[PDB]
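Colleague: The following block contains the structure, expressed as structure tokens.
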Amino acid sequence: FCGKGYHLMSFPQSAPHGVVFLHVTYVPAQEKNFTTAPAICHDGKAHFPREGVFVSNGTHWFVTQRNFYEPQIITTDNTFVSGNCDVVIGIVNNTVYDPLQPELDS
Amino acid sequence: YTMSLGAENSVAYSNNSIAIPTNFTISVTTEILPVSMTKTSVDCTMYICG
Amino acid sequence: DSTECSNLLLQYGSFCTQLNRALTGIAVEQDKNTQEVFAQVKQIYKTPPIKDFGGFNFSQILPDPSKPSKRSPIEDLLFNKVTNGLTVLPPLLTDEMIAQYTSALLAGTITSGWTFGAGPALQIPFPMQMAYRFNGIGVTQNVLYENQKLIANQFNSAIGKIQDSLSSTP
Ligand SMILES: *[C@@H]1O[C@H](CO)[C@@H](O[C@@H]2O[C@H](CO)[C@@H](O)[C@H](O)[C@H]2NC(C)=O)[C@H](O)[C@H]1NC(C)=O
Ligand SMILES: *[C@@H]1O[C@H](CO)[C@@H](O[C@@H]2O[C@H](CO)[C@@H](O)[C@H](O)[C@H]2NC(C)=O)[C@H](O)[C@H]1NC(C)=O
Ligand SMILES: *[C@@H]1O[C@H](CO)[C@@H](O[C@@H]2O[C@H](CO)[C@@H](O)[C@H](O)[C@H]2NC(C)=O)[C@H](O)[C@H]1NC(C)=O
Ligand SMILES: *[C@@H]1O[C@H](CO)[C@@H](O[C@@H]2O[C@H](CO)[C@@H](O)[C@H](O)[C@H]2NC(C)=O)[C@H](O)[C@H]1NC(C)=O
Ligand SMILES: *[C@@H]1O[C@H](CO)[C@@H](O[C@@H]2O[C@H](CO)[C@@H](O)[C@H](O)[C@H]2NC(C)=O)[C@H](O)[C@H]1NC(C)=O
Ligand SMILES: *[C@@H]1O[C@H](CO)[C@@H](O)[C@H](O)[C@H]1NC(C)=O
């Protein structure tokens, strides 16, 4: 409706008997392949991303936002737990880091 | 010639692979929309008969 | 072919030119309408040869290779259910190319989500695309993943009911 791509903002310009809209939009570029999974199996529990998506560069699993590649460590703060690992089709095994773990470790 | 609808592009679909963008382009596009016309009035008596 | 009639018709001026120009405008407007509706992608996408979409069946909407017209069964049913100076101009886009455009749109929305409409087509698994759509309507991803078989069965049943309802209603 407001240009091709993900619309950010627009500018109006007067024209003889008309209007010209300059649509400023966000276009994704330089995409890269990653190996993805619906959920992460850890401690007999299924972890799902709160807002992002699980990606793998070949050996390590990360969670990133869907529209830009920004890999972050899979923790309990960016994932939520629902059910065990027996129901979700395609769940993979990976560790889930806990930020609280070094606090009681020390 | 018979027209080509578009350049062929086969998306590499598989059940466990995703494509994530690593960059972006800020694209500005133009959209021209007419708003009004010339306001014309015709004197019917003068036009037909003068 | 009456020359006296045309000689008398020339007294009325450019009425015929106005009528021809209006009809020409309508005729190009129809092609513009088809261009705006169907030609919204400049890449012709195709589905993979293996139709593994996590239990989701799209055979009723994907093109049938057995048919020479390359139409879907639903599109084939839709085409079956529709039955002095005059000329009929052919449409600029044939039915085969409009079917090809719909096939490209279906392949893009199945294999790439909504990414192809906003930029380059980024591949994503279909049970993940569905989960994204679930998150769009405010339902958590887990609900989709846990009940993926039931949702796929319901979707296939609904698509079959659509074909049956179109085939059974005049
Ligand atoms: C996937 O990304 C991870 C994290 O960026 C990579 O792990 C790093 O690999 C480099 C190269 O040997 C090491 O120096 C770093 O110490 C590693 N970091 C961690 C946290 O282990 C991993 O190698 C990448 N895999 C591929 C196939 O590119
Ligand atoms: C992911 O981890 C689970 C849990 O350890 C693995 O499930 C085990 O699979 C072995 C091999 O068949 C069985 O003998 C165990 O009894 C299973 N344990 C449970 C709790 O189900 C699963 O195989 C692992 N997946 C991968 C790909 O390594
Ligand atoms: C992600 O991986 C796929 C599979 O290797 C890549 O798709 C191939 O791209 C080459 C380059 O033109 C084609 O010749 C192959 O036919 C493609 N394979 C299939 C199955 O279509 C894809 O290009 C990769 N994506 C990125 C961004 O590198
Ligand atoms: C993202 O794309 C931008 C292009 O808009 C890249 O910026 C260019 O980077 C090259 C490499 O140093 C420079 O020579 C160009 O002058 C840059 N262009 C502009 C407009 O700044 C940017 O590097 C890309 N980033 C990544 C991570 O790929
Ligand atoms: C997808 O749906 C199609 C049609 O609903 C299935 O095709 C049917 O398969 C059965 C079993 O072989 C046949 O008896 C029917 O005649 C087929 N219908 C048609 C219209 O051809 C297909 O099996 C489903 N699954 C897959 C994986 O394609
Ligand atoms: C993807 O398909 C392969 C078979 O080609 C299967 O072994 C694998 O488990 C599937 N993965 C998912 C996540 O469905």
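Going by Swiss-Prot, the residues shown for chain A are 1042-1147, listed in order.
Cβ atoms are placed via backbone N, Cα and C, with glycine included.
Among the sequence features in Swiss-Prot, the natural variant A:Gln1071 to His is noted as follows: In strain: Kappa/B.1.617.1. Among the natural variants that Swiss-Prot reports, A:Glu1092 to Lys is described with the note: In strain: Theta/P.3. A:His1101 to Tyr appears in Swiss-Prot as a known natural variant, with the remark: In strain: Theta/P.3. According to Swiss-Prot, the naturally occurring change A:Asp1118 to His is described as follows: In strain: Alpha/B.1.1.7.
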Colleague: Where the distance is taken from Cα to Cα, which of the variant positions A:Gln1071, A:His1101, A:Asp1118 turns out closest to A:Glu1092 (variant position)?
Modeller: A:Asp1118
Colleague: Return the variant positions from the list A:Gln1071, A:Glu1092, A:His1101, A:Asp1118 for which some CB of chain B is under 8 Å from the residue's own CB; sequence order; 'none' if the set is empty.
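Modeller: Qualifying residues, whose Cβ lies under 8 Å from chain B: A:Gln1071.
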Colleague: Including all protein chains displayed, how many Cβ atoms other than that of A:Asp1118 (variant position) lie within 10 Å of its Cβ?
Modeller: 13
Colleague: Near A:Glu1092 (variant position), how many other Cβ atoms are within 10 Å of its Cβ?
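Modeller: Excluding its own Cβ, A:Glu1092 (variant position) sees 9 Cβ atoms within 10 Å.
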Colleague: For A:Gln1071 (variant position), what residues in its own chain, 6 or more apart in sequence, show a Cβ-Cβ distance under 8 Å?
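Modeller: Listed in sequence order, there are none.
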Colleague: Quick one: pull the CA-CA distance for A:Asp1118 (variant position) versus A:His1101 (variant position), whole Å only.
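Modeller: Per the Cα atoms, A:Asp1118 (variant position) and A:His1101 (variant position) stand 18 Å apart.
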Colleague: Count the other Cβ atoms sitting within 10 Å of the Cβ of A:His1101 (variant position), across every protein chain shown.
Modeller: 11
Colleague: Please check each of the variant positions A:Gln1071, A:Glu1092, A:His1101, A:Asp1118 and report the ones with a CB atom less than 6 Å from an atom of ligand 1, ordered along the sequence.
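Modeller: By the Cβ criterion, which requires under 6 Å to ligand 1, the hits are A:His1101.
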